[PDB]
2 protein chains.
Amino acid sequence: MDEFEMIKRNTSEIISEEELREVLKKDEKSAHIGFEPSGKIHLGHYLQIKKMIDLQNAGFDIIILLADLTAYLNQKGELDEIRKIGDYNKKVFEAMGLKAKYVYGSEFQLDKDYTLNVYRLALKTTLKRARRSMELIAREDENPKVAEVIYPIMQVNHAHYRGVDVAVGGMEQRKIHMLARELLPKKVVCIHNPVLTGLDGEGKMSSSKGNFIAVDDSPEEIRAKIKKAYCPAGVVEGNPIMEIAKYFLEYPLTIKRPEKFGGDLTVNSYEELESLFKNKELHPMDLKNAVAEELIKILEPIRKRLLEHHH
Amino acid sequence: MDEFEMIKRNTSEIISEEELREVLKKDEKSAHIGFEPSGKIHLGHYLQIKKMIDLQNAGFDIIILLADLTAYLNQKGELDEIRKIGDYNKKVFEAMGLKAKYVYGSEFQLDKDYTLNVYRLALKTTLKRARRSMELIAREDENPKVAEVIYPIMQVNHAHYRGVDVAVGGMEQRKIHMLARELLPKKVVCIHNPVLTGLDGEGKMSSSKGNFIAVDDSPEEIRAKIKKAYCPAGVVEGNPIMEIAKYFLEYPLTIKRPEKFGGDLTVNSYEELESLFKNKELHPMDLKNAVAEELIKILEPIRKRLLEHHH
Ligand SMILES: N[C@@H](Cc1ccc(O)c([N+](=O)[O-])c1)C(=O)O
Ligand SMILES: N[C@@H](Cc1ccc(O)c([N+](=O)[O-])c1)C(=O)O
Ligand SMILES: N[C@@H](Cc1ccc(O)c([N+](=O)[O-])c1)C(=O)O
Ligand SMILES: N[C@@H](Cc1ccc(O)c([N+](=O)[O-])c1)C(=O)O
Ligand code: NA
Ligand code: NA
């Protein structure tokens, strides 16, 4: 497993693998990701931070944007409060083990030169394209605002401003990134991570949809959340519990079961787990129980680092 | 005729007359108008400059924005060239007799605080409202750009930034001004001047439609343009020649005619002219001839001031 395969692990798409290969030959390389500050940091965040750590171990210089200004544009409240959530988010990301350069968008995104560039990009971006690129990002609004279409070109310009080699995001970011790749002189390699299904199975996992597991949830909270989750037997597609097994659990893995249900079961790989589960050889409740306990152990260091701040 | 009536002369609407009355009681009062730089200055410009001179004589401090940045947003070309046209436009406005403070939008519209305000207004302005407000302003584009909707909120913020008492524009500006009146804490009095019909009668007079009389056109040019113009007998509505008689000619006025067509005719007022013309007592060609000669004499000082620069 070389650096390229490590980086590709568990991604949905890399635009493009040949360009990424060229980047990996450089000694000095940069990757960045931006996060609108969020009041709870959940497994979707952690999946992305995990990817930044992968890149960091591949020799990348890592930048994390606390995207306070685009969060303001996306109707998340005042800037001062957004900034305070940003500082909390940074502490969580540090607790996750990421030492990086943390920057607030408003530190530079209001400079004359940045703004002039944003306006130059606004001349090249159609309203229709801008709106399409925000479909999975914009706060729901029956009356969309001008701010919605300024949002994507801020994110495009950021990649230009920083000269970063690689941009990372969830798949929800992919249309903004392909806009960047179309408009900017330097083409950024984009790495997109899968969108986690929320615990209800109804939509995507989000801080605003109340369908997430937070990295600092208590053990009892996690058990309850998993126990209630959508997880139909034989079904992997849109199964949030199977997703968690695929992206966060360490293998080989021992699923503990009562002997009257077959007793303990050791899987050496997610793919092994997947066949057992598709073949209805693994009951949803036994999967839930194992996922819950292993995730508790996975998140424990993060929760304890954050709880030590209170102590 | 007091200051209020002088200011109201030949306007299409004042939003609102009661607010304007309150402004006129102040000793220190400000009015502004903005112009995207234009390669030819025409009678539509002159009508608006005439209104600024009216205000100036009413004791208003006058500001003229050479709107280089919004012109850039509206797809009029580079900024450096736009700025050069702006400087030419200023010289024409001076030749028209307006001594004022001339400012370029880019001198201040890119400052951090200005931009932050623009983004705050973008949170309160719907895309639909922004687009509607640009219907008569935006360059024709089958694929409208994000820049189109940033444009109006720049103009709104400008009024906020300057704290001006009065904003002046053609009626094409009225939806942007009513947006300003809705969003800003200080309500600006808006004075709207009529939109001149182009010489073809087909649409509005514009620098880009080639249907205008420029203030520096030669006498022979003006005669030709007027001679070719739409001017149907008995019709005042959308008659560009009658419009010119109403907004630019001095009364009383002598229309010279051959005796075989009734001989010279003296009208003491546009309204007099209008009845003679509606009653088909005035032939279009005699109207054209008089309009042409009087307009030539009206524009002569402007043309000579500008021609003295070459000399
Ligand atoms: N769109 C990201 C936030 C973001 C990512 C990258 C960026 O460069 C910027 N930005 O420039 O403000 C913002 C989100 O959904 O959380
Ligand atoms: N179309 C997406 C947009 C969206 C998704 C998730 C979110 O958390 C937010 N949000 O915070 O505003 C917005 C949706 O399902 O709503
Ligand atoms: N919309 C005006 C130009 C303009 C008027 C007033 C203004 O404040 C600004 N502006 O702020 O850039 C621009 C035109 O059609 O020519
Ligand atoms: N809808 C208007 C917009 C417009 C009018 C006049 C103009 O000069 C320009 N322009 O310069 O782009 C634009 C039109 O008839 O085209
Ligand atoms: Na080296
Ligand atoms: Na006084």
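We count from 1, first residue shown onward.
Technique stated in the header: X-ray crystallography, 2.0 Å.
Backbone N, Cα and C define each Cβ position, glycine as well.
Summarising the annotation, Swiss-Prot assigns ATP binding site to A:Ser207 and lists sequence analysis as the type of evidence. A:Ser207 (ATP binding site): 18 other CB atoms within 10 A of its CB, across all protein chains.
Taking the Cβ of A:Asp286 (mutagenesis position) as reference, residues of its chain lying under 8 Å away and at least six apart in sequence are, in sequence order, A:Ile255, A:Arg257, A:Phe261, A:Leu265. Classification of A:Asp286 (mutagenesis position) by DSSP places it within a helix. Under its mutagenesis entries, Swiss-Prot includes A:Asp286 to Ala with the note: Decreases the rate of aminoacylation more than 10-fold, without effect on tyrosyl adenylate synthesis.
Experimental mutagenesis is annotated in Swiss-Prot for A:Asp286 to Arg, with the remark: Decreases the rate of aminoacylation with wild-type tRNA and increases aminoacylation with amber suppressor tRNA 8-fold. Decreases affinity for wild-type tRNA and increases affinity for amber suppressor tRNA.
Record note (Swiss-Prot) on the mutagenesis of A:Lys288 to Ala: Decreases the rate of aminoacylation more than 200-fold, without effect on tyrosyl adenylate synthesis. For A:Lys288 (mutagenesis position), the Cβ neighbour count at a 10 Å cut-off comes to 19, with all displayed protein chains included.
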_To the nearest Å, how far is the Cα of A:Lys288 (mutagenesis position) from the Cα of A:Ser207 (ATP binding site)?_
22
